[PDB]
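Student: Let me begin by handing over the structure; questions about it come next.
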2 protein chains.
Amino acid sequence: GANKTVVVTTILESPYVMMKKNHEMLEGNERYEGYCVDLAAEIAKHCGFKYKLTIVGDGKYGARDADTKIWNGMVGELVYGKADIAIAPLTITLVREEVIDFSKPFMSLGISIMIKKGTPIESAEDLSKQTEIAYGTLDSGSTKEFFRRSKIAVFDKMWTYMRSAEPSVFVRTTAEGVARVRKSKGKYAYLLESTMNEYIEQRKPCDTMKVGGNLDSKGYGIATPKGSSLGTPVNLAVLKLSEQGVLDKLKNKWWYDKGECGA
Amino acid sequence: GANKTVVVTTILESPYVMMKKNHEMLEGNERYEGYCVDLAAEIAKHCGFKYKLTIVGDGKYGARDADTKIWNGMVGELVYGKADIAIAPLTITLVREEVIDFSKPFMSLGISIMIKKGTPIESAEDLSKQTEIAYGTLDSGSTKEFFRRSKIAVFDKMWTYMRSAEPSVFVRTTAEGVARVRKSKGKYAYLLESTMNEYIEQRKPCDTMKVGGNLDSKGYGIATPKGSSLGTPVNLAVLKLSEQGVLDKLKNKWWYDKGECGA
Ligand SMILES: CN(C)CCNC(=O)c1c(NC(=O)Cn2nc(C(F)(F)F)c3c2CCCC3)sc2c1CCCC2
Ligand SMILES: N[C@@H](CCC(=O)O)C(=O)O
Ligand SMILES: N[C@@H](CCC(=O)O)C(=O)O
């Protein structure tokens, strides 16, 4: 019956969703800026809904605990009825597609390698054949799972190393992985999605680089709880925004117009 | 009730589906080879179905006639109940998504420019600012529609020219667009999807090139008639094949392992 305010789950991840410098001065949706802030606004406009942005409580993307089988992160928020829609850099994966609905992708990505500039690494193959430079991934998302599940020898070799490396190569947020790259003197490499990698490469201090090709190819989709009547209009909206070049415009705005490291 | 042989519609388009050299010697599905032949086999295996490959009668992707409102091509074949599934380089678009179901993409692409080697053209912007080199697109697919619908000035300028150009810049098949590039002495440029462009670039006589960036970003999806119970298992199969690197393997097989123009 009565339309209600749509509860949007998302995550603080640059440049998708960030607190404005002056957020303490602001209320509600106006506290945040970014690619997914703009995208939420476009989708809401095209679908005729009022919405509230909320940051996922546990600060995670979404993984199911192997013992409890409880979903955390934004996925768990959709699954347990805490949010109506996730509008974030949330990777489309088989295990997630089984439990939530995903629009067609609104952005493509692959897993990629971030280095401190001058690091003697060009590929995953380079990483796997050496021990001097540590490397790891984010917890509780699609990248860690990629390695954990991979039957490809190079990626199996990598996973075998990372899962038992000491101290831990895994980080809780993208910002911590980036900080580790910068602070580790070339002795840590970070495995993260190319979208995130390419953003950070254009931010001061301009000391990191994306090296080599992407290890996989895939995309982010807008997720809804399974069978939600939001799914259909939201998917049509993503296709429309795609076809109008709105998605390209937003990407240019937040990646390259914001570039700090040159033209 | 009783499972039946799934009727697959597809299109003869290199290197997705081609007649084997010795096809007259062969029967059924064995007449054809290609990326979508292999993909049909993987999907069928993962979904537990028997299938028949058939080439779309009219040799078109799919467009709705503005007066009759009748769909042609593979789309029309799904819509009118002539085929159960399309497994082809069929672009996910808003207008098609409204009338058929699409899996998540199994391959990404954008619109791109093919030139005869040495043609003084580097971008769509170059094409739009000149009259010496003609350019056009395929009929009855997503590329023509991109230009017809675009509010972006460069692409509106292009569309204005192409729709009234004499003789016609439009072609009935990819092979005819390619032949026109090769046979036109640098005086014709072809707008086609990057996947197709990149394949042809690696085929003898090795006289064409992809120039500049892609004009858009999108993907091919496996299409089913709207509400078909095939859609769910097929989508899960595409994600699984993606995540196993089967899609990457097939792309390498048909594009680059088949390369004729060097390493
Ligand atoms: C193994 N590889 C060869 C296959 C790669 N595979 C893909 O192309 C692919 C994706 N490709 C894209 O998202 C590219 N894309 N597609 C669209 C669409 F709407 F038309 F579908 C859009 C984009 C990016 C921009 C927005 C609109 S997402 C995704 C996959 C594999 C399964 C996991 C999720
Ligand atoms: N986009 C990823 C998070 C980042 C990563 O795993 O690298 C996900 O949805 O899990
Ligand atoms: N993949 C396109 C056909 C080729 C093109 O338009 O360039 C479609 O599904 O319509």
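Along the chain as shown, residues are numbered 1 onward.
For all residues, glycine too, the Cβ spot is worked out from N, Cα and C.
Copied straight from Swiss-Prot:
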type	residues	note
BINDING	A:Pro89, A:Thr91, A:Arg96, A:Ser142, A:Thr143, A:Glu193	L-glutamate binding site
MUTAGEN	A:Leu94 to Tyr (Swiss-Prot position 504)	Promotes dimerization. Strongly reduced desensitization
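How about a rundown of where these features are and what they're close to?
Tutor: Long-range Cβ proximity for A:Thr143 (L-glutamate binding site), meaning a same-chain Cβ under 8 A and a gap of 6 or more residues, is found for A:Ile111, A:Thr137, A:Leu191, A:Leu192, A:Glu193.
In the three-state DSSP scheme, A:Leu94 (mutagenesis position) falls into the helix class.
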Student: Go through the recorded positions A:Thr91, A:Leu94, A:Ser142, A:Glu193 for me and flag any whose C-beta is under 8 angstroms from a C-beta on chain B.
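Tutor: Contact set vs B: A:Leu94.
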Student: List nothing but the largest Cα to Cα distance in Å, as a whole number, among the residues A:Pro89, A:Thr91, A:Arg96, A:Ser142, A:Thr143, A:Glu193 that the record says bind L-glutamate.
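Tutor: Farthest-apart Cα atoms in A:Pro89, A:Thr91, A:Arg96, A:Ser142, A:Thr143, A:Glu193 are separated by 18 Å.
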Student: Enter the number of other CB atoms within 10 angstroms of the CB of A:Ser142 (L-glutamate binding site).
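Tutor: For A:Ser142 (L-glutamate binding site), the 10 Å Cβ neighbour count is 25.
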Student: Fill in the CA-CA distance, A:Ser142 (L-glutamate binding site) to A:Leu94 (mutagenesis position), as an integer in Å.
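Tutor: Approximately 10 Å lies between the Cα of A:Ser142 (L-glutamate binding site) and that of A:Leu94 (mutagenesis position).
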Student: I want the residues beyond A:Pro89, A:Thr91, A:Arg96, A:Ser142, A:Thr143, A:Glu193 whose C-beta is within 8 angstroms of the mean position of the L-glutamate site's C-beta atoms, in chain order.
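Tutor: Not counting the recorded site residues, we get A:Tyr61, A:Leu90, A:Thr93, A:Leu109, A:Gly141, A:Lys218, A:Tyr220.
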